[PDB]
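Heads up, the thing below is written out as structure tokens.
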Amino acid sequence: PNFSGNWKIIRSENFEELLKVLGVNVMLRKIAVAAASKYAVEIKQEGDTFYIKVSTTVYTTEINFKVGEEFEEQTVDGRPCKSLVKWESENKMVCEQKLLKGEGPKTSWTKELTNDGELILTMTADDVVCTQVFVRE
Ligand SMILES: *C/C=C(C)/C=C/C=C(C)/C=C/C1=C(C)CCCC1(C)C
């Protein structure tokens, strides 16, 4: 597959519920949900190496990794973690995360390229799964 692209969000479900599990208070959850309404994901993929830039209106972050090699990023609620991405199939990868310090919910994410040109991101905290769908810009 080629995940490369400038991806624009078209749907976001269960994001507030995810943030609630992660301990974010109500007003900030609503504000974060609003920022997700228009956010972008830019992917450059070369073989098993990924460069990912996630951007909202006022914030941008980069996530760089090679599949199967541990790296450091942050959880959704911003806690530093160690991460490891593996393929689950031709067009889907899964990332397991472990907190660098302390305890907290078990978090992870997945990225899938569908056959109709959508990118599906999921983000999980314990029992709660957020699903977001993007198309290429
Ligand atoms: C592989 C693609 C990944 C890991 C995308 C991750 C995206 C996020 C962690 C998005 C986080 C956001 C917040 C934590 C609040 C502001 C809105 C978002 C959706 C940009």
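Just so it is clear, chain A uses Swiss-Prot numbers, and the residues here are 2-138, in order.
Here the Cβ of each residue, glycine as well, is placed from N, Cα and C on the backbone.
What Swiss-Prot says about this one:
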type    : residues     : note
MUTAGEN : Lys21 to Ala : Loss of ligand-induced nuclear import; when associated with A-30 and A-31
MUTAGEN : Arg30 to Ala : Loss of ligand-induced nuclear import; when associated with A-21 and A-31
MUTAGEN : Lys31 to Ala : Loss of ligand-induced nuclear import; when associated with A-21 and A-30
> Same-chain residues six or more away whose CB lies under 8 A from the CB of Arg30 (mutagenesis position)?
Replying inline: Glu17, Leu20, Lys21
> Hey, what's the Cβ neighbour count for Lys31 (mutagenesis position) at 10 Å?
Replying inline: 12
